[PDB]
Amino acid sequence: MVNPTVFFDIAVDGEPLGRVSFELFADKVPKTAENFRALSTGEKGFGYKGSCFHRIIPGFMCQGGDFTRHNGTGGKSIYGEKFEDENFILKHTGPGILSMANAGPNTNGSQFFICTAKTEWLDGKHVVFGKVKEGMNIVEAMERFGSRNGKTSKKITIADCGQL
Amino acid sequence: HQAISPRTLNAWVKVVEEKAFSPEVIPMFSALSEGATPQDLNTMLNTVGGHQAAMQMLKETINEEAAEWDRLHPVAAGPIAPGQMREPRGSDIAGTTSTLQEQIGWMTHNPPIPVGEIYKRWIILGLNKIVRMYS
């Protein structure tokens, strides 16, 4: 297939929670997809295995991918530099959507978020590049450890990840 | 919420007309600009006619300060949560890329970010730079 599929095995304070899988739209945003896919496999020598969802806001989203600083201020792409917003063709249409976190235009690194609601207002500001295939039930569980300002109540980690 | 008044502006006008860049402009700017939003600070500055070189020194100060601010306040990654606001940027504090409402929200949040008090400090540094050149 053109579009790869990636999985995360989620753990909560080390306890297994469940697997989430994601279709990545390489057919619309190949550069963004290829970044997340490669960070998911560890094939660059670094990436999301072990990293944590540092900001979870119930009824909004789960954000993670800061595998360098673990708190939102880090993250790195495979490109040796932050990369441009490829496009904004895909929209934030509901739960499951997978989108780039970013710190302003054209500053994509490794941080991403998994929407848990419709967030249409993000359209044009965050590059949408995949969607949850299996295990939205597990993202819904993860949401239960979030808070209004994003602080989590337990450590929500990507205990393992790769490409299927 | 009400924009600074034509009436307060008149006064600021009359002050700058005679006290253009004596030390006394500074204590006056600070009183007339009490509780001012960035927009109002800019409204004040705009009524100044001529004095182009001086205004430009002031602008240069604002521009320098705003860049320093940005430096000292890196933006966090991730999408802004609902009912939350982006952290202001230099240009936001200076009223060039922000709105009234936005300005208004910050000065109120608990704890607030008093973008009006911040910009007003920058302006004052600019006025000290003018005063030092001319007097």
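Determined by X-ray crystallography, 1.7 Å, according to the entry header.
The backbone N, Cα and C atoms fix where each Cβ goes, and this holds for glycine too.
What Swiss-Prot lists as domain 'PPIase cyclophilin-type' is A:7-163. Record note (Swiss-Prot) on the mutagenesis of A:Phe60 to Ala: Loss of ability to stimulate MAPK/ERK phosphorylation. One mutagenesis experiment catalogued in Swiss-Prot, A:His70 to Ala, is accompanied by this note: No effect on peptidyl-prolyl cis-trans isomerase activity. Reduced interaction with BSG/CD147 and ability to induce leukocyte chemotaxis. For the mutagenesis experiment A:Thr107 to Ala, the note given by Swiss-Prot reads: No effect on peptidyl-prolyl cis-trans isomerase activity. Reduced interaction with BSG/CD147 and ability to induce leukocyte chemotaxis. For the published mutagenesis A:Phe113 to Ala, Swiss-Prot gives the following note: Reduced ability to stimulate MAPK/ERK phosphorylation. Here Swiss-Prot describes A:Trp121 to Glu as a published mutagenesis experiment; the accompanying note says: Loss of peptidyl-prolyl cis-trans isomerase activity. Annotation of the mutagenesis experiment A:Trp121 to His in Swiss-Prot: No effect on peptidyl-prolyl cis-trans isomerase activity. A mutagenesis experiment is reported in Swiss-Prot for this position, A:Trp121 to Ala, and the note states: 200-fold decrease of sensitivity to CsA. Reduced ability to stimulate MAPK/ERK phosphorylation. Quoted from Swiss-Prot, the note on the mutagenesis of A:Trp121 to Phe is: 75-fold decrease of sensitivity to CsA. Here the residue is the original one, while Swiss-Prot reports the published mutagenesis A:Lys125 to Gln with the comment Acetylation-mimetic mutant; no effect on its interaction with TARDBP. Annotation of the mutagenesis experiment A:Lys125 to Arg in Swiss-Prot: Loss of acetylation and interaction with TARDBP. Under the heading of mutagenesis, Swiss-Prot lists A:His126 to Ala and annotates it as follows: Loss of peptidyl-prolyl cis-trans isomerase activity and interaction with HCV NS5A. Loss of ability to stimulate MAPK/ERK phosphorylation.
What Swiss-Prot annotates, mapped onto the structure for a quick look.
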residue	record	DSSP (3 states)
A:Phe60	mutagenesis position	coil
A:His70	mutagenesis position	coil
A:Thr107	mutagenesis position	coil
A:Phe113	mutagenesis position	strand
A:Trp121	mutagenesis position	helix
A:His126	mutagenesis position	coil
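Here A:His70 (mutagenesis position) is positioned 14 angstrom away from A:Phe113 (mutagenesis position), judged by their C-alpha atoms. The Cβ neighbour count for A:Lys125 (mutagenesis position), using a 10 Å radius over every protein chain in view, is 16. Comparing C-alpha positions, A:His70 (mutagenesis position) sits nearest to A:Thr107 among the mutagenesis positions A:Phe60, A:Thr107, A:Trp121, A:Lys125. Taking the Cα of A:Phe60 (mutagenesis position) as the reference point, the closest of the mutagenesis positions A:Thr107, A:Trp121, A:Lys125 is A:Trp121. Annotation for A:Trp121 (mutagenesis position): same-chain Cβ neighbours under 8 Å, separated by at least 6 residues, are A:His92.
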